[PDB]
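Engineer: Take this structure, written in structure tokens, and hold onto it; I'll ask about it next.
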Amino acid sequence: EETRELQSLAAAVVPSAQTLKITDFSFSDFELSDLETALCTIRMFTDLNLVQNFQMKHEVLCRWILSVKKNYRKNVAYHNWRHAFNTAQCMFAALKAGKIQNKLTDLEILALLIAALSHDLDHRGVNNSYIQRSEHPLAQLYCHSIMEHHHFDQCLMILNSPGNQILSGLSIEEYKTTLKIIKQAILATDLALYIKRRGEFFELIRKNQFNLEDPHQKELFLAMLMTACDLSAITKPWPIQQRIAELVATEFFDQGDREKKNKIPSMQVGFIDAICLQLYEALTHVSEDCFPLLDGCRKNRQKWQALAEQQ
Ligand SMILES: CCCc1nn(C)c2c(=O)[nH]c(-c3cc(S(N)(=O)=O)sc3OCC)nc12
Ligand SMILES: [Mg+2]
Ligand SMILES: [Zn+2]
């Protein structure tokens, strides 16, 4: 923690969502400094009316954002602060440009944004031996989303740290509801849970039976939305997706957590087909304004496929 970094963040004027470009599905953070990602984050909370509706104190939100950023590991090639930051930006864009904002409640929106930013806290890279070196090396077989539970634990720890309580303004009832949604959302980032609950979601959309007014369906939708934002790097403009794919490959193969290069194109195509396409197609069914995510995904598949055939 840098009181210096906080002082500078808290005293800065937060530029518009327009100037920060956070309403664009094509948004990229390569050009941004950490302070700038912090300012973008404040703007996300502000334009979603969260600061106002939940009486968040400026200095507290600033301190919370810095604490969250500080708890991601920079030595992890992909699952780091920038990835969490980008997931939250996608959530913002889907809520605003994608018009999903009108379909949810303020608490659900509050929970989703916090969850997007916090869902990978303390991530140590896909090739970590966290559980492998614990007193329960078999835990993952009992509780597969055990690491996601740990990410949530980190999130809660920060929300309860002195000077970082951005939810202090909620009533105990609002608070309990928000924490529950935040938990579900973070657990939802366990790709295994996504694969397990996909079918039901695709089925409903398919048979035109999808109804957000149904408490079970709304919860399912929140989980699907979390996945959509968490994988959104796959939807970015070609030059940006190439760079993001480089980071993922690094974490995956060069243990950049704490040959393949020629197989990467086909790998990405397989990933897009097996995991991404269906999800983004389903999302567009719920809200056509989310089409750019689907469009971007398709364009990247075309690009990777061309390379796969080797140019
Ligand atoms: C936790 C990883 C999920 C993920 N997110 N993103 C954005 C990506 C991505 O772009 N690519 C991959 C991915 C998946 C495979 S495979 N064939 O095992 O399903 S290979 C790969 O990245 C290759 C560099 N995986 C991901
Ligand atoms: Mg993760
Ligand atoms: Zn993630």
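Throughout, chain A uses Swiss-Prot numbering, with the displayed residues spanning 535-792, 808-860 in order.
Using N, Cα and C of the backbone, Cβ positions are placed for all residues, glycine too.
I grabbed these lines from Swiss-Prot:
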- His613: active site, proton donor (ACT_SITE)
- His617, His653, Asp654, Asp764: Zn(2+) binding site (BINDING)
- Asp654: Mg(2+) binding site (BINDING)
- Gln817: 3',5'-cyclic GMP binding site (BINDING)
- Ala767 to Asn: Changes substrate selectivity from cGMP-specific to dual cAMP and cGMP binding and hydrolysis; when associated with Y-775 and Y-853 (MUTAGEN)
- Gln775 to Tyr: Changes substrate selectivity from cGMP-specific to dual cAMP and cGMP binding and hydrolysis; when associated with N-767 and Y-853 (MUTAGEN)
- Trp853 to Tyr: Changes substrate selectivity from cGMP-specific to dual cAMP and cGMP binding and hydrolysis; when associated with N-767 and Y-775 (MUTAGEN)
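Can you tell me where each of these features sits in this structure?
Structural biologist: Proximity of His613 (active site, proton donor) to non-local residues of its own chain (separation of 6 or more, Cβ distance below 8 Å) is seen for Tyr606, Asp654, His657, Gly659, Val660, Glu785, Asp791, given in sequence order. Look at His613 (active site, proton donor): DSSP puts it in coil.
The number of other Cβ atoms within 10 Å of the Cβ belonging to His653 (Zn(2+) binding site), over all protein chains shown, comes to 28.
In this structure, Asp654 (Zn(2+) binding site) belongs to neither helix nor strand by DSSP; it is coil.
Note: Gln817 (3',5'-cyclic GMP binding site) has non-local neighbours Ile768, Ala779, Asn849, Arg850, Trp853, i.e. same-chain residues 6+ apart with C-beta under 8 A of its own C-beta.
DSSP assigns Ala767 (mutagenesis position) to a helix.
Residue density at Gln775 (mutagenesis position): 21 other Cβ atoms are found within 10 A of its Cβ, drawing on all protein chains shown.
Cβ neighbour count for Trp853 (mutagenesis position) (all protein chains, 10 Å cutoff from its Cβ): 23. Secondary structure from DSSP puts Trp853 (mutagenesis position) in a helix.
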Engineer: Between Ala767 (mutagenesis position) and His653 (Zn(2+) binding site), what is the CA-CA distance rounded to a whole number of Å?
Structural biologist: 16
Engineer: Determine the recorded positions, out of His613, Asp654, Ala767, lying near ligand 1 in the sense that the CB is under 6 Å from one of its atoms, and give them in sequence order.
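Structural biologist: Listed by sequence, the hits are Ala767.
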Engineer: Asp764 (Zn(2+) binding site) to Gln775 (mutagenesis position): how many Å between their Cα atoms?
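Structural biologist: Each residue's Cα considered, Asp764 (Zn(2+) binding site) and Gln775 (mutagenesis position) end up 14 Å apart.
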Engineer: With the Cβ atom as the reference point and anything under 6 Å counting, tell me which of the recorded positions (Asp654, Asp764, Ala767, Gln775, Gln817) are near ligand 2.
Structural biologist: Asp654
Engineer: Filter the candidate list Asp654, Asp764, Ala767, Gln775, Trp853 of recorded positions, keeping only entries whose CB is under 6 Å from an atom of ligand 3.
Structural biologist: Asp654, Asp764
Engineer: Measure the gap spanned by 15 unmodelled residues: take the Cα of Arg792 and the Cα of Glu808 and state their separation in Å as a whole number.
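Structural biologist: Between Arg792 and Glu808, the Cα atoms are separated by 22 Å.
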